[PDB]
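A short worksheet on the structure shown next.
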Amino acid sequence: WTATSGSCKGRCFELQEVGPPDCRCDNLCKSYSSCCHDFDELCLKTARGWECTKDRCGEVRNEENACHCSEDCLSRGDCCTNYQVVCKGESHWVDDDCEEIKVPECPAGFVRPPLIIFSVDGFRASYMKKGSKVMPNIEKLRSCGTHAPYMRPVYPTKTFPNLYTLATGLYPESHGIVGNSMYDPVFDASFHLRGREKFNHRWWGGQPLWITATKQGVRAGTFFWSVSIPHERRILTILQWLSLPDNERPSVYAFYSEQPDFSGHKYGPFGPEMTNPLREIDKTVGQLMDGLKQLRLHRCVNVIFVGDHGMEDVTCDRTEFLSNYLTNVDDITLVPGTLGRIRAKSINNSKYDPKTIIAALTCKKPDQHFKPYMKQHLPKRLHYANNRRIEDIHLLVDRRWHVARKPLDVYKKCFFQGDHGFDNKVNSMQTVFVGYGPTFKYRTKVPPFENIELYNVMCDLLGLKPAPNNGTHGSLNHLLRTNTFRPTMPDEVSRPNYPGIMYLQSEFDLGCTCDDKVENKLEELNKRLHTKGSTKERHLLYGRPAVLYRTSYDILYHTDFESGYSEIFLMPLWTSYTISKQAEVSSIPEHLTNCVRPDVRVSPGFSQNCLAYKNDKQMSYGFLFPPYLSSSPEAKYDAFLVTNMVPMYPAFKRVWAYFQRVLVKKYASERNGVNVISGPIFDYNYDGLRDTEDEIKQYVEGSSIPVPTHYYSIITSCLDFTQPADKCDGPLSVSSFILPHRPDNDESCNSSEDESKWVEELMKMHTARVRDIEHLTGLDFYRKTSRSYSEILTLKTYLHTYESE
Ligand SMILES: *[C@@H]1O[C@H](CO)[C@@H](O[C@@H]2O[C@H](CO)[C@@H](O[C@@H]3O[C@H](CO[C@H]4O[C@H](CO)[C@@H](O)[C@H](O[C@H]5O[C@H](CO)[C@@H](O)[C@H](O)[C@@H]5O[C@H]5O[C@H](CO)[C@@H](O)[C@H](O)[C@@H]5O)[C@@H]4O)[C@@H](O)[C@H](O[C@H]4O[C@H](CO)[C@@H](O)[C@H](O)[C@@H]4O[C@H]4O[C@H](CO)[C@@H](O)[C@H](O)[C@@H]4O)[C@@H]3O)[C@H](O)[C@H]2NC(C)=O)[C@H](O)[C@H]1NC(C)=O
Ligand SMILES: O=C(c1cc(OCC2CCOCC2)nc(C2CC2)c1)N1CC2=C(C1)CN(C(=O)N1CCn3c(n[nH]c3=O)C1)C2
Ligand SMILES: [Ca+2]
Ligand SMILES: [Cl-]
Ligand SMILES: [K+]
Ligand code: NA
Ligand SMILES: [Zn+2]
């Protein structure tokens, strides 16, 4: 119930929301069917439109007008945005030369530069170049301020998940908005685009910026706008708020545009109908900037121009139907379109089996345009699993396609030519970022970055302490002139042991054998030196990783590699080695094919054993430092140490052996040497965080040897590839992966072929940031470089995406 008989007189666009049954006058009252009777008349005036004309200048105030051109309008804060241009001979902001804003130039009474966040739905990154002729205001913000060539959204590349990530700095799995449509089985409730359930606060987790601000005594404009409030009125409301007295005036504001997304769905991302919507958004930006200039705020406010996601060409004919794969199609519920999410239609159906659904959807048609996954097997870079609202079964849909349950769903609902939602590394889904103002840098291009990073920067711009989030605070310091956040490296929690030779060969009863019984003072001191770390500077280039949790581990040195060996997990946490451009690849000699050697530095009780692998008929083993890249025949024996062995399914060893025997050398050739850090990851509860021992669901049969869920590599080299990886004076270049440790290669439809036709494609799909590996391992990398810590944080957030330009 709403008592709509109250009045909006003196309350239009009031900041504090009043509670039912009282009638509302705030910018969302329309959306709740709750505005007072006179809200349109008083608060949505349209008379005479949005622009001053010559003949209105100096008019007698008529309060019915949408905006004013009377002499008192600046003092009232309600001039049309072009007033000073039309009536006082001023220039539009866009027509003024770019001049560096070295310090905030603010009116008296402003405690800090306000922040205005201008968000555009479906604004694809390439619009900045392709639409540049029709967007002069936005182009000036971009060229004069700080910009990235594109900003990476979160998956799924839908509106509400991305807007709420922008608001919180959280992955969707953490903030809870995991799609535009959702079912929560605990609540037994559904979230939809249409209707009232989506306003219930229980959907919305984390702490969005407007709450962070309010908690810390920074006032916020209302961030949301009912669809029928026209853009010109939204801008005028912002500008009116900015004339409030100091103690009532917000410091942070948000404007949201439904365009260009609305037209892009109808016309495709580059339909000829798209020029007008881009022009219209640019005009709105011009209104805001002119309005700020009238208020003498144009060199005071920080403006962010940001998109949620891009837009791809997608038509009704490019739809795959689950009815062409499944016999049982009426027993499932599908969330459809540019991603798929599948669950049982009835919880009372005991004949529901995810395993048979997955199998029926795997590599069934030669050109199949989606791939099924159990959510825990999705690429870890998506961070799309740890929420009860994400269904166990997921379909990753190819760009340009949809998935639907049955054909009747597509025509009892062609209309559309554009859509979005796909994998957040897809070029068409990339969006935009521009920052302009005193706190942003001047005429500065920054590398592409992820939208999860922006909440921290928005907090930095407002003097707020961010709530705990998934950004890496400091990684975006290079965007800012001032207000940078200067973090310290985390403290190492566990110090390593440095064991020497402590065990005789016969103390080991591991069931391992090696043909290594082959016997010199010249070369005897040299092998002693290698075991004490004489080559460590070559193979450990950026210092040892720090262990950020409590555990027992040993540093082990070798001629060709160094490792941190966990006495708890019985295997290395990390293995570090350097491969020069000139390194040679060699075979595993015939006589050493099954060689595994006890390590006389590590007790039998803290070692793996070969008998377990013999008895486990599903599990085999691999090595972290590759025997193929040994520096010499003698050094090769180190690679067969029991301390370098890790459990590997045979199906995964195909992947791993190709990476080690072929790809590492390829990268060293291309990059002028590489440094590799490889290791295991355990994430059985798919939370993106290192498992404790008591979370491990699988061991090598009969043993305490834990089975990794994934294997990582971090591959570092010199950004200036004229310098070798091991003598690099400047910035670094990195690519990383987190490969799923799976007992089959069902993910790779072409896996019956030679590894050269499918393995690198798998690895590209599972590309990762160093920071992703940090979360999954409790390790901190790059602790000892010549580089600034903020630059290192930026490096750790880098993702190598493998898309063209
Ligand atoms: C990305 O960044 C985020 C933010 O930093 C990271 O997420 C954090 O990670 C922590 C570890 O997973 C986690 O800490 C736990 O919090 C528990 C209390 O949580 C409530 O309070 C906070 C603070 O206000 C609130 O934000 C939480 O919000 C979640 O839940 C509500 C719904 O209830 C959602 O609306 C919201 O979206 C959010 O959901 C997300 O997180 C939860 C987990 O909290 C997931 O389950 C959801 O799927 C979703 O992803 C909560 O309202 C706290 O009680 C925990 O303590 C347990 O573990 C400790 C170990 O230190 C142990 O000492 C205790 O014994 C305790 O265990 C007991 O409970 C167990 C479970 O019932 C039980 O099994 C045991 O036997 C014990 O009885 C714990 O400290 C933190 O909550 C989240 N925060 C957020 C916002 O998500 C995220 O990790 C980052 N991701 C990456 C990849 O880096
Ligand atoms: O006002 C907001 C808004 C604005 C908003 O800013 C958060 C800011 C935080 C800081 O960084 C800048 C962003 N945050 C929210 C939610 C997340 C808290 C909401 N609205 C969004 C939408 C509205 C109005 C209507 N609409 C819609 O019907 N479609 C649903 C269907 N859909 C759409 N486009 N394409 C498509 O499929 C959009 C989407
Ligand atoms: Ca985990
Ligand atoms: Cl969705
Ligand atoms: K075996
Ligand atoms: Na296969
Ligand atoms: Zn859309």
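Numbers in chain A track Swiss-Prot; the residues on display, in order, are 51-463, 468-573, 576-591, 617-886.
Per deposition record, X-ray crystallography, 1.7 Å.
Every residue, even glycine, has its Cβ placed from backbone N, Cα and C.
Every protein chain considered, the tally of other Cβ atoms within 10 Å of the Cβ of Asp311 (mutagenesis position) stands at 23. Classification of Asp311 (mutagenesis position) by DSSP places it within a helix. Marked as 1-tetradecanoyl-sn-glycerol 3-phosphate binding site by Swiss-Prot: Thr209, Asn230, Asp311, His474.
DSSP assigns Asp772 (Ca(2+) binding site) to coil in the three-state reduction, outside any helix or strand. Positions annotated as Ca(2+) binding site by Swiss-Prot, on the basis of experimental evidence: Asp764, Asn766, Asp768, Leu770, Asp772.
Per DSSP, the domain 'SMB 1' (54-97) is made up of 8 helix, 4 strand, 32 coil. Swiss-Prot lists 54-97 with the feature domain 'SMB 1', giving sequence analysis as the kind of evidence.
The helix, strand and coil residue counts that DSSP assigns across the domain 'SMB 2' (98-142) are 13 helix, 3 strand, 29 coil. Taken from Swiss-Prot, the feature domain 'SMB 2' covers 98-142, and the record attributes it to sequence analysis.
Secondary structure at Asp171 (mutagenesis position), taken from DSSP and collapsed to helix, strand or coil, is strand. Among the mutagenesis results in Swiss-Prot, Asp171 to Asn has the note: Abolishes lysophospholipase D activity. The residue drawn here is the original one.
The 10 Å shell around the Cβ of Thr209 (mutagenesis position) contains 21 further Cβ atoms across the protein chains shown. Among the mutagenesis experiments that Swiss-Prot reports, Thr209 to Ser is described with the note: 15% of wild-type lysophospholipase D activity.
Mutagenesis annotation in Swiss-Prot: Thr209 to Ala, described as Abolishes lysophospholipase D activity; the structure shown retains the original residue.
The mutagenesis experiment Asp311 to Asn is recorded by Swiss-Prot, whose note states: Abolishes lysophospholipase D activity.
Listed in Swiss-Prot is the mutagenesis experiment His315 to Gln, annotated as follows: 20% of wild-type lysophospholipase D activity. With a cut-off of 8 Å between CB atoms and residues at least 6 apart in sequence, the same chain places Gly172, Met361, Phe470, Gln471, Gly472, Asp473 near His315 (mutagenesis position), listed in sequence order.
According to Swiss-Prot, the experimentally introduced change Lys430 to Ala is described as follows: Impaired secretion. No effect on lysophospholipase activity. DSSP gives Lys430 (mutagenesis position) a helix state.
Here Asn766 (Ca(2+) binding site) is compared against the mutagenesis positions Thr209, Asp311, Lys430, and the shortest C-alpha distance is to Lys430. Within the chain, the domain 'SMB 2' (98-142) has long-range Cβ neighbours (under 8 A, six or more residues past its boundaries) at 282-283, 285-286, 289-290, 292-294, 336-341, 343-345. Spatially, by CA atoms, the binding-site residues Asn230, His474, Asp772 include one closest to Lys430 (mutagenesis position), and that is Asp772. The separation of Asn230 (1-tetradecanoyl-sn-glycerol 3-phosphate binding site) from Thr209 (mutagenesis position), Cα to Cα, is 7 Å. In this structure, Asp764, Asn766 are the recorded positions from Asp171, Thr209, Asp311, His474, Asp764, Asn766 whose C-beta falls under 6 Å of some atom of ligand 3. In the deposited model, 2 residues between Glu573 and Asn576 are missing, and the Cα-Cα distance across the gap is 8 Å. Here the candidates are the binding-site residues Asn230, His474, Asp764, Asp772. The one whose C-alpha lies nearest to that of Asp311 (mutagenesis position) is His474. Neighbour counts were taken as the number of other C-beta atoms within 10 angstroms of each residue's C-beta; across the recorded positions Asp171, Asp764, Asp768, the minimum falls on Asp768. Between the CA atoms of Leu770 (Ca(2+) binding site) and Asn230 (1-tetradecanoyl-sn-glycerol 3-phosphate binding site) there is a gap of 26 Å, rounded to the nearest whole number.
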